[PDB]
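Below: one structure, written as structure tokens.
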There are 2 protein chains.
Amino acid sequence: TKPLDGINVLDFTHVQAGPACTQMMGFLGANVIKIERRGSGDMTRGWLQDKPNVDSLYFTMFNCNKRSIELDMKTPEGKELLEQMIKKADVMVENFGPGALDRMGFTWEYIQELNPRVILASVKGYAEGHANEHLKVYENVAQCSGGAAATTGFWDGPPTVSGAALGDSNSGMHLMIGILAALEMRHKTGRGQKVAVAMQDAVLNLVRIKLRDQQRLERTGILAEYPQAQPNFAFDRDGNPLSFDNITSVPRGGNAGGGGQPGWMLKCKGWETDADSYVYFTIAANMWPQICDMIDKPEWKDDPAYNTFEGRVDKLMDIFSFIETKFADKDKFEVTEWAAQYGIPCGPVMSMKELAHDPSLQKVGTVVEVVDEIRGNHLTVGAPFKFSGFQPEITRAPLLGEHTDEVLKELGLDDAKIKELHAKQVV
Amino acid sequence: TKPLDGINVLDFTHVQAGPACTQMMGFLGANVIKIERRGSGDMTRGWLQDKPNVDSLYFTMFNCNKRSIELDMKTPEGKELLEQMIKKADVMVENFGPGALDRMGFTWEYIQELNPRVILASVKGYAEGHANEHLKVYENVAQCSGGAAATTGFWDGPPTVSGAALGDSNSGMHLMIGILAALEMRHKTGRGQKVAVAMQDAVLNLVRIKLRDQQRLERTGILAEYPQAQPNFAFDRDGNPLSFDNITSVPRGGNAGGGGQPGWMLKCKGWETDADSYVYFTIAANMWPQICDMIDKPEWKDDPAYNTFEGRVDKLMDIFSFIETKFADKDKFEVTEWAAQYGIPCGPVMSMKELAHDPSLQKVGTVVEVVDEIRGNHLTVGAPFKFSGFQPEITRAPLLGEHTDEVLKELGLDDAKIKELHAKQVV
Ligand SMILES: CC(C)(COP(=O)(O)OP(=O)(O)OC[C@H]1O[C@@H](n2cnc3c(N)ncnc32)[C@H](O)[C@@H]1OP(=O)(O)O)[C@@H](O)C(=O)NCCC(=O)NCCS
Ligand SMILES: CC(C)(COP(=O)(O)OP(=O)(O)OC[C@H]1O[C@@H](n2cnc3c(N)ncnc32)[C@H](O)[C@@H]1OP(=O)(O)O)[C@@H](O)C(=O)NCCC(=O)NCCS
């Protein structure tokens, strides 16, 4: 039925990286128990709340399909409770810090000794053995360390962070691959393992394409598909011309194609008003003829100066400039449709508002409405992977310690035993 | 031990999304066989080559740990081999445009019949059932459809694509999650499933925080941590203030924090000539004091209009402007160290040049030196996940059809018959 039914997960994570990971596992049928700080809880609960004292959307959108229990781990009894839980867990996940978990006394060594089958998964800022093996890291810093910032934005501008969670959720998804990889291994050894993912590494993996460019640039001195390859097109804030004669590290290429064919972000009707009135237009080599037909430029079909990638290198930006001219009186969708008739890869820039109420995404289960009778329903992103014989069942995020009792019981303890922990405040 | 040792992968993928997925599976021990078009193969082979007649870096960096076989699938004998091969595979991965595999006659249905244990995994532009179900999609088109573009960049600029491969490799890694999940299911039902990942959904999943903001905006009409929230700081076309008045869709916030505490991208010594001479300075709350200690500024710690998130969302950009002045005569690293003391979340913008040759990343195996005796060594990104009892062994990319015979024999074909497939031009 569900990929991870019967997999018990001890979630010590907070914020985004770890939470995203365990939430996805939970979507695949895993039993996720989130161990939070007594009284405070995951710091995302009171982060940018849309309504006072109600768990914020930051928390609910990253902690669905999870149960919560409040436990003070800097406590002797708190550390014992873990042992009862670690012995029942299939996998433990945590962020905290380089050695936050270690200082609590639960080291990889002690854990294996407690449960030879358990898997320990962690998200770090930098890989163990890295000069910055100690630093605390947040989203944007990871983007900077991984090469995404340096290669995102414009040549006449500063390194730009991406709206997408390249360092956080991306790290989470990568950690998921590690955990599942561990699970597949265990089937062959009946022995658990420790898996770790550094945010810098998760970012570098998505920036693979740029490491390709750095080498091409070192070997040839030029990146022909970049705007800077066009003579006198790009300039710095002081008007100095930018060419590859002086570029030694992969530059920002604005809205150039990256790993796709050459492309550019083109304005559409109303761009002055609607910040998202644009389409991404691609000029694939195998499709020049079609482009020429669409823009009424038959003379360009046979012109050696226009019919090959190499020939377009010195005028590509002028061509996009002209193409853009044909979209002046059309909206994103009209342009997207018009291009579709020609089979040209063209897509509109979708605004969050549009994405949130899009029929398609809700129909396929990517944008899901979570039934939350306590905080009120809210939208969330479902499972990006669709299966032929499995449908995720997404349920609301837990209230702080909502299942502390429910859990302590499942362990075996009883009413009286529990009550003591509540008093001593170990729970 | 190798997580996927013994897993046979029938790889029909090309370009980036699918290849990234199979290459990583191979990095984890999987036996990957790449089926390519005859004479030409994966279009990445001759895509921006650095040396004529030599597989490009685009191809080698996404196809290590794989064997290559050529096959004309629009051939009767070609289709017999695939069927024969699907019988020996655990999972088949594909990323040809919508319905391409079906037209070849290999739909999910027929595939299940040929082998009940085989998992069919694929990447597409949009989810099955989506209004844009049948559109061909490249990297940035998916970044636009998934909402990353609309939320990346600046308010006074256009939608901006990320240098990171939000659409391709990101979908590839998500497809890997789906495949491992399907393998965990088969370990129980004893049968394979069909798994798919839409690039739009892969992107949406990393843009989760923006779906958070869109709801926050609808419910409250404002985003306090966004640049537009500050009293006339950002301006539109005409010289006039911006605010969440008339802003109904999550806007672009330049270099704001996003999934973490506030912050900005600050210039450092030489930023005029060094495009990557910047650091990212995060102003968290639980250390506002320390910040005041470095920025030698104690008048804030005791100024309510300064020591709180709410008591600062009106002059955020003013502090940043300030702090940047203190970085004026220092380099990324100097600024990072001078800050690291106060355990502050400050990080340098790493350039591709620095990352490609960072000794640290190569020690931990994140950036790996691939021994390629045929083409010459090249760098690549290794496995982002580190395992306590497993180290990947990265092998060079295959030449077109380099392993055709070797594989046609693993099936059972004889020395002569193979010579016929070559003659008939199916191989
Ligand atoms: C959030 C972060 C970036 C900085 O965090 P922070 O505010 O310093 O909080 P920490 O997690 O480091 O915890 C501080 C201390 O409280 C402790 N603590 C956490 N939960 C606790 C609990 N329930 N009971 C008792 N102590 C607890 C930690 O173990 C740590 O102890 P230590 O000082 O002995 O190391 C940090 O978690 C980190 O560097 N995490 C990895 C980052 C990551 O994954 N970032 C992507 C975020 S989505
Ligand atoms: C590259 C892409 C974007 C546009 O591709 P394209 O140049 O049109 O090529 P296609 O993959 O669609 O293939 C064209 C045809 O050749 C066929 N073909 C592919 N390999 C073949 C082979 N070895 N032998 C015979 N025919 C073959 C395809 O099956 C298809 O047939 P059809 O016209 O009957 O549908 C397309 O693959 C696509 O939309 N892919 C999903 C996109 C994706 O994952 N993008 C992220 C990129 S990393």
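We're sticking with Swiss-Prot numbering for chain B, so the shown stretch reads 2-428, in order.
Technique stated in the header: X-ray crystallography, 2.5 Å.
A Cβ is built for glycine as well, from the same backbone N, Cα and C atoms used for every other residue.
If you look up Swiss-Prot, you'll see B:15-18, B:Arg38, B:72-75, B:96-98, B:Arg104, B:137-140 marked as CoA binding site. Looking at Swiss-Prot, you'll find the mutagenesis B:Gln17 to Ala noted as follows: 45-fold decrease of the catalytic effiency. Annotation of the mutagenesis experiment B:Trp48 to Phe in Swiss-Prot: Little change in the affinity binding and catalytic efficiency, and it does not display major structural changes. One entry in Swiss-Prot concerns the mutagenesis experiment B:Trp48 to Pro. Its note says: Little change in the affinity binding and catalytic efficiency. It exhibits substrate inhibition with oxalate. It does not display major structural changes. Swiss-Prot lists B:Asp169 to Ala among its mutagenesis entries, and the accompanying note reads: Loss of CoA-transferase activity. Looking at Swiss-Prot, you'll find the mutagenesis B:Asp169 to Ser noted as follows: Loss of CoA-transferase activity. B:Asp169 to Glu appears in Swiss-Prot as a published mutagenesis result, with the remark: Loss of CoA-transferase activity. The annotation active site, nucleophile is assigned in Swiss-Prot to B:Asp169 on the grounds of experimental evidence. For B:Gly259 to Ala, Swiss-Prot lists a mutagenesis experiment annotated as follows: 2.5-fold decrease of the catalytic effiency. What Swiss-Prot notes for the published mutagenesis of B:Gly260 to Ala is this: 25-fold decrease of the catalytic effiency. Reduction of the affinity binding for both formyl-CoA and oxalate. Swiss-Prot lists B:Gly260, B:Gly261, B:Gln262 with the feature substrate binding site.
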Out of B:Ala18, B:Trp48, B:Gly260, which recorded positions lie by ligand 2, with a C-beta less than 6 Å from some atom of it? B:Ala18
All chains considered, the count of other Cβ atoms within 10 Å of the Cβ of B:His15 (CoA binding site) is 23
So if I draw a 10 Å sphere around the Cβ of B:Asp169 (mutagenesis position), how many other Cβ atoms end up inside it? 33
Kindly assign B:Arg104 (CoA binding site) to one of the three DSSP-derived states: helix, strand or coil. helix
Cα-proximity to B:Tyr139 (CoA binding site), 10 Å cut-off, over recorded positions B:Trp48, B:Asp169, B:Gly259, B:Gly261: B:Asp169
Around the Cβ of B:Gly261 (substrate binding site), the count of other Cβ atoms that are within 10 Å: 24
One should report the C-alpha separation between B:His15 (CoA binding site) and B:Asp169 (mutagenesis position), rounded to whole angstrom, as 11
Of the recorded positions B:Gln17, B:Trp48, B:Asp73, B:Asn96, B:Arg104, which one has its Cα closest to the Cα of B:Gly260 (mutagenesis position)? B:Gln17
Looking at the recorded positions B:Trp48, B:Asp169, B:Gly259, B:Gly261, B:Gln262, which has the shortest Cα distance to B:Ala18 (CoA binding site)? B:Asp169
Considering only CB atoms and a limit under 8 Å, which recorded positions from B:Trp48, B:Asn96, B:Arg104, B:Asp169 lie near chain A? B:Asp169
Tally every other Cβ atom lying within 10 Å of the Cβ atom of B:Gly259 (mutagenesis position). 29
Work out how many Å separate B:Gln262 (substrate binding site) and B:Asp73 (CoA binding site) at their Cα atoms, rounded off. 54
How long is the line from the C-alpha of B:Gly261 (substrate binding site) to the C-alpha of B:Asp169 (mutagenesis position), rounded to the nearest angstrom? 25
A 10 Å Cβ contact count, applied to the recorded positions B:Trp48, B:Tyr139: which residue has the minimum? B:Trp48
Across all the protein chains here, work out how many other Cβ atoms are within 10 Å of the Cβ of B:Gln262 (substrate binding site). 19
